[PDB]
Amino acid sequence: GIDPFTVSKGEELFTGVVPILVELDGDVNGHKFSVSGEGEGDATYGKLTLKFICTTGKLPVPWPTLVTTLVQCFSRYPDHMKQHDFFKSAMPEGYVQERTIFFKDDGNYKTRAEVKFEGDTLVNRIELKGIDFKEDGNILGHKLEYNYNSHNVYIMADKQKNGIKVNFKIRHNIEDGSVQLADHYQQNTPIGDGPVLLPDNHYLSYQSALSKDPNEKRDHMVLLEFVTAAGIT
Ligand code: NA
């Protein structure tokens, strides 16, 4: 376990503005790519501000399809729900997030992310594997609009893994006015062996805004996100 003179642990680590670093290696139908991200999280306000860069050249999938993969420890938990915040409770040692994302009538992503502090910086290191995609489909054919809807993310305890299980549905707008559904199944497990907060059923309410940096010539995404826990009282 951690040093019992650790200065900041659990939710204490999130009372201020925290630098964030994200690193992702991906392979979707053999199209390999990497993404790096930097920004800040201010959990008191549920606020994330990040800029992501495809470091290998052109991103072979639409940026919106990576939003859910690219640090739920920055969610704003109401005071009356603080005992349900698994994500912060696992820090600084961190947690592993695993997902399968089923794109309706297309392929799936499977992801594994390790989220932990490296000093003052909250780091998310991710591997993403996509298979079974249609080369001329909405994903590999880049037919998804550069925008994002608000969603609820449903969280319950997984006592067997000393963690949580999560599911939700993302609707990505297609350029023809239709919808590309992405069904997310998720589990998180702590990296350390200490106590964590196993929550009652609740959800996170997400808002996401995607933009471009007018001075950035690399393939990139600027993301502004607000996340608030809810559904208890
Ligand atoms: Na309860």
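These residue numbers are counts, starting from 1, taken along the chain as shown.
According to its header, this structure was worked out by X-ray crystallography, 1.5 Å.
Note that Cβ sites are derived from N, Cα and C of the backbone, with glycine treated the same way.
According to Swiss-Prot, the mutagenesis experiment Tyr148 to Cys (Swiss-Prot position 145) carries the following note: In mut1.9; shifts fluorescence lifetime from 3.03 to 2.74 ns. Sequence-distant neighbours of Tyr148 (mutagenesis position) (same chain, six or more apart, CB under 8 Å from its CB) are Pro64, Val67, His172, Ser208, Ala209, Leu210, listed in sequence order.
DSSP gives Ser150 (mutagenesis position) a coil state; it is part of no helix or strand. Under the heading of mutagenesis, Swiss-Prot lists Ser150 to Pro (Swiss-Prot position 147) and annotates it as follows: Increases fluorescence at warmer temperatures such as 37 degrees Celsius.
Quoted from Swiss-Prot, the note attached to the mutagenesis of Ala209 to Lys (Swiss-Prot position 206) states: Abolishes the tendency to dimerize and leads to monomeric fluorescent proteins. The number of other CB atoms found within 10 A of the CB of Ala209 (mutagenesis position), across every protein chain shown, is 11.
Around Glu225 (mutagenesis position), the C-beta neighbours below 8 angstroms that are at least 6 residues distant in the chain are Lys47, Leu48, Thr49, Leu50, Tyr206, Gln207, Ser208, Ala209. According to Swiss-Prot, the experimentally introduced change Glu225 to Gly (Swiss-Prot position 222) is described as follows: Suppresses the 399 nm excitation peak, leaving only the longer wavelength peak at 475 nm.
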#### Entry: Where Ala209 (mutagenesis position) sits in the secondary structure, as DSSP reduces it to three classes
strand
### Summary
In chain order, residues whose C-beta lies under 8 angstroms from the C-beta of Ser150 (mutagenesis position), counting only those at least six residues away in the same chain, are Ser205, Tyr206, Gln207, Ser208
